[PDB]
Amino acid sequence: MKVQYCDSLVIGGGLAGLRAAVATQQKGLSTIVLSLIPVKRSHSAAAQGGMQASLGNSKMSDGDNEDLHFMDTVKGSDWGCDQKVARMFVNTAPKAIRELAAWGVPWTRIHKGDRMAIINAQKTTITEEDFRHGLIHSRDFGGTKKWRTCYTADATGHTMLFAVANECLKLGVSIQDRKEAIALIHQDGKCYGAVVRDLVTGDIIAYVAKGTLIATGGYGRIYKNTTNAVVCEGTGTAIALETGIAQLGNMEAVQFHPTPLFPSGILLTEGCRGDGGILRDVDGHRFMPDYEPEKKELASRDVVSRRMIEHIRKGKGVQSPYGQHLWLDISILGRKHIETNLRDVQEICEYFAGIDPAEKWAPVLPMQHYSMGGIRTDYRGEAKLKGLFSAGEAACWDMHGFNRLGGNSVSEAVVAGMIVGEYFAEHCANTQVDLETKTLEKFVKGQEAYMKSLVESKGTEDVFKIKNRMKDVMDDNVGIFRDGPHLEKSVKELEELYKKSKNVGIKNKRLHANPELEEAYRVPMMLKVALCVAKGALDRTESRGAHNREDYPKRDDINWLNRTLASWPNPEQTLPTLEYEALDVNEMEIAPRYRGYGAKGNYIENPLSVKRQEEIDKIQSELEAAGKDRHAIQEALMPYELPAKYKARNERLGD
Amino acid sequence: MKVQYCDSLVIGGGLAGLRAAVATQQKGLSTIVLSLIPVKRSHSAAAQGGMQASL
Amino acid sequence: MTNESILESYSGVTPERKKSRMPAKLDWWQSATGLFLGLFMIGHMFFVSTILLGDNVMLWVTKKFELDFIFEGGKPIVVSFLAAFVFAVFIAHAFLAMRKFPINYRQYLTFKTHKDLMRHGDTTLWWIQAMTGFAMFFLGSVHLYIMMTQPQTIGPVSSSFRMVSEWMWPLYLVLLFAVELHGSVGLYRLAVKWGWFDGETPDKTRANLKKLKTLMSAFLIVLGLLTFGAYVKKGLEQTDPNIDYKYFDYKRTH
Amino acid sequence: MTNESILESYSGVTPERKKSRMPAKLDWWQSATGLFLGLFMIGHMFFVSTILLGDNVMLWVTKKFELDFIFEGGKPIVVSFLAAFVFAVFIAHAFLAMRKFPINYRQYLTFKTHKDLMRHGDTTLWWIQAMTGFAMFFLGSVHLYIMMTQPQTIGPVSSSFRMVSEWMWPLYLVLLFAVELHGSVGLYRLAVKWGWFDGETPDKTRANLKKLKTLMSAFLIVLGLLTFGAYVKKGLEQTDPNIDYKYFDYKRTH
Amino acid sequence: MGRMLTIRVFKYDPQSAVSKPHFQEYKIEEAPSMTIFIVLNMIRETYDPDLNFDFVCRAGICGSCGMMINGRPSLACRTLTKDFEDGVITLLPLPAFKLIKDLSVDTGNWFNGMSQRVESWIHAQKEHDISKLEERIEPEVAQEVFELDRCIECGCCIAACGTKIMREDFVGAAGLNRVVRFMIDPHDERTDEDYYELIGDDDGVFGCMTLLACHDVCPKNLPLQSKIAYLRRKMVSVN
Ligand SMILES: *Cc1cc2c(cc1C)nc1c(=O)[nH]c(=O)nc-1n2C[C@H](O)[C@H](O)[C@H](O)COP(=O)(O)OP(=O)(O)OC[C@H]1O[C@@H](n2cnc3c(N)ncnc32)[C@H](O)[C@@H]1O
Ligand SMILES: *Cc1cc2c(cc1C)nc1c(=O)[nH]c(=O)nc-1n2C[C@H](O)[C@H](O)[C@H](O)COP(=O)(O)OP(=O)(O)OC[C@H]1O[C@@H](n2cnc3c(N)ncnc32)[C@H](O)[C@@H]1O
Ligand code: HEM
Ligand code: HEM
Ligand code: HEM
Ligand code: HEM
Ligand SMILES: CCCCCCCCCCCCO[C@@H]1O[C@H](CO)[C@@H](O[C@H]2O[C@H](CO)[C@@H](O)[C@H](O)[C@H]2O)[C@H](O)[C@H]1O
Ligand SMILES: CCCCCCCCCCCCO[C@@H]1O[C@H](CO)[C@@H](O[C@H]2O[C@H](CO)[C@@H](O)[C@H](O)[C@H]2O)[C@H](O)[C@H]1O
Ligand SMILES: O=C(O)/C=C/C(=O)O
Ligand code: SF4
Ligand code: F3S
Ligand code: FES
Ligand SMILES: [Ca+2]
């Protein structure tokens, strides 16, 4: 048998996984990072919008702080998040930005002077004073009143990922690519590592560690249309699910993006840098003002996606061989001034759409983009399976609830990498494990036998058409608008699809470097993940955040102010087991109310929300009278934990 | 901490250690041979008298 | 050898534990010798083409070439010293630049295949540099030695004698294209290699330099191809078996 | 390029998945060209030293050298074709053997230091092979071209003219020791490299071969050093400015 | 579009004893906006699931899909079939990298070694406090560091380099560019002498023959030509 040992095993080489590896390696814990691909090619590298952090450097960031960022996050989550985790996040984001700056990330900086446009109306000139010069700049992104999205020109995710990967190399972290975790080794409710398949040689290897962290990203690829990389298939989520003990949280909470290029899914950051992009229908008609007279195209991205679907169902969409879509027109600009970098989007359209933005319109359609759901953890990042941690998009640490704030996800990846990293390191240093060869051999030989059965299978099903059928079902029935009848049917077809995946047969019999063998074991996993999303969507009879039930259009704070927990106890069951974790209103710093976007008064009020709200109002007014600061008032409303390393305050311009 | 695992650990790269490693490795047991020096320089290499066997 | 030399060979480092500066100096001298020879050949093309301005003019430059005031007579001994110097740099340059040749079957096969698949200008031009450089090992050495041992045979008719009579035209014809392609491409690459004129828009600069190269080279081959005919014509005219063309004698020989 | 050529470059193997036989063939031809040139130079030393047997004898071999029966006249055109062939092999040999030169600073420093620490005969003799081979790039090319373009200038007095008058003696003097050291050491190494005479006692054979090498080479340099004086003497005697020594004419020139 | 394309692919499994290097042809019907990414996935799912290749972002941002397309190292995900008049496309794996199978090569681990060889990380005596204001940086400087930091380690400039193909230890254009990226970053305290100890040899900057294929093939249009020369001038006058 082949066995590799390390103190801390990290599964996933994205921003979250690499940052967590830095935390453990810097304290002498031997650490290995496993990844399907070279870590610098992870999906994190595609982030172009930016990272959210309340620095308060620029004019449009003036007066920003943890409280304001916290509020935007909670309301955005439509009260589905763990508010304490959100506090840990907003308080730590500023220091993540600054640590990366010290690591060389070339953040765009502020320079003295005036700027034009970049505003909805009224004002149009921005002035950056001399004392702001040279500090990290910010842009308007995510729809927050206060501009706090930091960026390194047009490749933020890329420069961030490279810096964290370079730090890993500096510290001597062991990075092993083209290696895939296909199962978790566990016994007596404890995780002792993972069974790994070497994608090149085909060897099945056991990686044992005192602690294991899963930072495998999202599961967007279960959908046909997604912005996600080809590797975001949710297998990390699946192996966690297949332990029969670790639980998945809010898998039905999927976020879409309104304007990806159709049908590729390639992101056109059009209308971001400089608002001007106009959405048009089949008649060239600018429809957004018809649905949103005030906000128009600048409405909440959440709203824009819905309106685009509504307009298409109204029969005003553009027909094409790949389905219906709409138009994105930016030609209305095609020119400006200079003094800084502002030229990219055209290339995307020319290289792929095969056209110049300044001339023709780009085809677009809302597509899957982010996975709020993931492996359920406590505030420390540990799952129900002891010794198993998770961070990043792969987790449901839950600072996102039912709607992630634009710019908060790449921020969570690094922030969670820092915080969960500390707790993960602590666990790995203090715990003591009993590694039984009997258990190791069982899991290892079990996967070798599994690989052999796949290669020897005389099944007649085709893995590729089963995977493609799954993606269609997810897109057609588990998209922006959902209803019981269709969810019912999708769940049924997915379950049927799952049973057929077990009768797959492949042509290439080799055990090494086999793309076909890879699909044979990954698809069944994706189907289990899909089932959790679909079934979770069917049973959740309410509309919350990105989850929209046309048959239950209102947010039900009485029966659904909770979190969906999915598990798969019996390896033979064909449907996930769903449970619910209720959210304690008393443990909230901000009681449920209007989320700030979408229709008004569209939620069933919970008597306790009113009760808690009054208490909050009272507790604040009093302490505020006694001349107590926001830090003391926050602590009185909802105390939260932070590891020693990060409990310091964040210095800001003009304290 | 640094840990190396194998099914059969052999300490000593002389005639006895190497021959035992052959026995275990030939049956799929992952085996490591530890030695102070390159195994072909072990004291076994100095034997000039011969080996006793009733042929 | 020296102790420091032994310590560096065995440790791969300097006695102070630093990497050798020799690779840097060798890189410098390779380029320096290349530059010299490159410019030299430019002037060479002018003075050698003076024959087009009439036998008288060519005779003038020749005589006034390298020390003529110190002794109005002649003293072709200076041309020999000049030829010797140029020969030395020619050898040094060949020695240093030789390190850059593909050196085995794999490198050769592998690079040639790449060149043909790529169809990339600057990569192909390097192949020509290497190829022309190798050929000059034999071609240039001939001309350089004769020019160093028989400086009194340079002239409108004397040179024309060797050109046609002694059958040097085949070598000169081949060497012309050889050193021209080699020198012009080398001067161009030398500019982008060190970036002396990059400025603010290096891409525009490079484009300009490549255009200049083609123009300069086009001008030089045509001129040198005309000068070729010049000496060849005068050589075909030489018939009188009683005329000592080679050592033709004016005041101080010829 | 060809598909098989691309497959080999990218896979490092043959379309049949075997290592190329080219390295073997190249090794063969390198030795074959070396052998030829080696033997050739031996004969060359004899015919060139015939001048010692009298101007008449040397004149004889020259005339009867390369096709003389087909045309009693002369036809030095054959010497040109012969010189051309030898030049070709000279180039091919240089091309192939060039792969064996130290090719960078490290290899050079590192090998030189080893040579000096070792004080090992056969290793040092290889350095000389490399060094003499490099020098002949420039020295041999000169002699070979002239011999190919002016075959009608070979003779007791004609050769002596070029030797002294045209100042070829410096080159010949240096080239003599160069090609001799190179050729004899190369023939010796060639014997131990392929082991043609190893037999039952290869060590005794090698010792013998090394002794033979020193004797053969001692004999050749002294003979060639005497032949040198021969042409030099006749060259210093040439004084009459009215005598056309170079193209001296007998029946069919000279 | 409607046009019939002839796709010729290099195939070879070094891990299989019976595998021999050869070309396999496929016949695919061109479609509007069709990329090599779409072509390879079609072949995989419907004609030959044996073929190995590496895709990730399919948006020309990750550097995973580099390969020789009709003789030039390019990103397959941004390569349109439409730009090939003949309708004949030949795909070869990137040269100068360890071959895994068919069109898949080990690009990531060579780059990781490169990154370690040039110590591709910030070198600073003191550790700045992350709870305090960041050190100020001129926006112009942050902009030029970004320009060089845009490298996506695709390997096209390595495979494009005839020097690297002949001499394996050559650090490559990507390596020379990484050095400059840190050289001009004020956060990094290394001096010219420190960098000389890294690439001041024949396997470093002096090994570059200025073929410039790296510059002409870089899908990111990095200023390799002037940046490498900049480094050469700097390294040649160290001591
Ligand atoms: C898709 C996307 C997302 C995105 C964005 C643009 C695009 C096109 N722009 C953003 C922005 O401007 N601001 C922002 O806040 N977020 C933005 N996002 C989303 C964001 O980038 C992601 O949420 C974030 O980067 C996620 O980071 P994370 O570290 O969690 O994950 P990752 O980068 O996807 O990497 C996952 C790693 O896991 C390895 N893996 C996966 N499964 C396995 C198995 N089974 N075994 C071994 N390794 C595995 C992958 O190889 C990878 O390295
Ligand atoms: C000394 C001697 C012995 C000998 C002989 C002539 C001499 C000079 N001639 C013999 C003969 O003709 N016929 C005969 O039957 N025996 C003869 N012997 C004795 C015989 O050679 C020995 O008994 C025999 O070779 C012993 O073999 P063994 O496999 O047991 O041991 P070894 O060859 O000495 O190798 C020991 C290995 O252990 C490694 N080592 C030792 N300590 C450590 C630690 N702490 N950690 C890791 N490795 C260790 C050594 O490095 C070695 O490889
Ligand atoms: C003995 C014959 C010669 C040989 C063996 C030779 C060989 C070479 C080679 C192979 C290179 C490429 C070096 C590299 O890539 O770094 C080179 C470059 C060059 N050569 Fe030559 N060369 C010869 C004669 C000449 C002559 C007569 C000239 C004058 C026109 C000349 C001018 C140049 C120039 C300008 C360069 C650029 C040097 C550099 O890039 O640093 N060479 N030569
Ligand atoms: C040491 C300085 C040099 C001197 C004194 C010199 C002199 C001359 C002279 C007088 C001629 C005219 C014909 C003749 O006399 O036979 C000539 C022609 C020529 N030389 Fe040189 N040369 C020198 C160096 C070189 C070098 C280094 C090369 C190239 C490696 C070269 C290449 C040529 C060529 C190709 C021609 C033909 C001109 C044409 O046909 O356009 N020379 N040289
Ligand atoms: C253009 C000048 C020449 C060059 C560049 C040159 C270079 C070399 C070098 C470096 C070697 C060593 C090859 C090895 O170690 O494998 C070699 C070997 C040899 N050379 Fe030359 N050579 C030249 C001219 C000649 C001539 C004129 C002769 C005739 C005497 C000759 C005869 C030999 C012999 C006999 C060998 C042995 C070949 C072998 O070992 O396979 N070479 N030469
Ligand atoms: C193609 C066949 C060759 C012919 C026709 C030939 C002919 C001659 C002749 C006639 C001489 C007498 C002096 C003179 O004419 O200037 C001579 C001398 C000489 N040749 Fe050659 N040669 C040939 C090839 C070579 C080669 C390949 C080398 C060396 C690379 C060489 C080296 C010498 C040397 C060093 C002398 C001086 C003789 C002495 O002083 O002992 N020859 N050759
Ligand atoms: C262009 C100038 C070359 C620079 C000189 C230094 C590099 C080249 C010599 C060293 C490497 C030896 O290179 C080796 O030469 C032999 C020539 O007999 C080539 O042989 C191949 O090409 C030659 C020439 O087109 C053909 O006649 C021959 O049939 C073919 O098999 C080998 O494929 C090559 O790998
Ligand atoms: C003997 C024939 C040599 C074969 C030719 C091919 C191998 C040699 C050339 C390729 C390698 C370059 O080799 C490099 O040359 C330069 C010469 O300027 C040497 O330079 C050193 O030796 C030369 C000569 O004694 C000294 O004048 C110089 O001061 C000293 O620093 C380098 O130490 C060597 O490493
Ligand atoms: O619109 C974008 O480019 C990125 C959005 C994201 O943060 O997910
Ligand atoms: S420098 Fe350009 S071609 Fe080279 S790895 Fe980076 S992005 Fe790719
Ligand atoms: S192609 Fe290679 S030779 Fe130098 S100029 Fe670019 S790194
Ligand atoms: S797949 Fe990422 S650049 Fe091509
Ligand atoms: Ca998640």
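Structure method, as recorded: X-ray crystallography, 2.3 Å.
Every residue gets a Cβ built from N, Cα and C, even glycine.
As given in Swiss-Prot:
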- D:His44, D:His143: heme b bD binding site (BINDING)
- D:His93, D:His182: heme b bP binding site (BINDING)
- D:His44 to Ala: Loss of fumarate reductase activity (MUTAGEN)
- D:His93 to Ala: Loss of fumarate reductase activity (MUTAGEN)
- D:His114 to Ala: Slight reduction in fumarate reductase activity (MUTAGEN)
- D:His120 to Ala: Reduction in fumarate reductase activity (MUTAGEN)
- D:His143 to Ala, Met or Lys: Loss of fumarate reductase activity (MUTAGEN)
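D:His44 (mutagenesis position) is 36 Å away from D:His114 (mutagenesis position) when you measure Cα to Cα.
Counting only residues at least six positions away in the same chain, no Cβ atom sits under 8 Å from the Cβ of D:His44 (mutagenesis position). Comparing CA positions across the recorded positions D:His93, D:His143, D:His182, the one lying closest to D:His120 (mutagenesis position) turns out to be D:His182.
Counting only residues at least six positions away in the same chain, the Cβ atoms of D:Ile128, D:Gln129, D:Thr132, D:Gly133, D:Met136 sit under 8 Å from the Cβ of D:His182 (heme b bP binding site). In sequence order, D:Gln30, D:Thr33, D:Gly34, D:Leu37 are the residues of the chain that are 6 or more apart from D:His93 (mutagenesis position) and have a CB within less than 8 Å of its CB. Candidate mutagenesis positions D:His44, D:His114, D:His120, D:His143 yield none lying near chain E, with Cβ-Cβ distance under 8 angstroms. For ligand 6, the recorded positions lying close by, meaning a CB under 6 A from one of its atoms, are D:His143; the full candidate list was D:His93, D:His114, D:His120, D:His143, D:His182. In the three-state DSSP scheme, D:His182 (heme b bP binding site) falls into the helix class.
Taking every protein chain shown into account, D:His120, D:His143 are the mutagenesis positions, and of these the Cβ with the most other Cβ atoms within 10 Å belongs to D:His143. D:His114 (mutagenesis position) is surrounded by 15 other CB atoms, counting those within 10 A of its CB over all protein chains shown. D:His120 (mutagenesis position) carries neither a helix nor a strand DSSP state and counts as coil. Following the DSSP three-state reduction, the secondary structure of D:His93 (mutagenesis position) is helix. Contact annotation for recorded positions (D:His44, D:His93, D:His114, D:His120, D:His182) versus ligand 2: none, no CB falling under 6 Å from a ligand atom. Taking a Cβ cut-off of under 6 Å from any atom of ligand 5, the recorded positions D:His44, D:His114, D:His182 reduce to D:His182.
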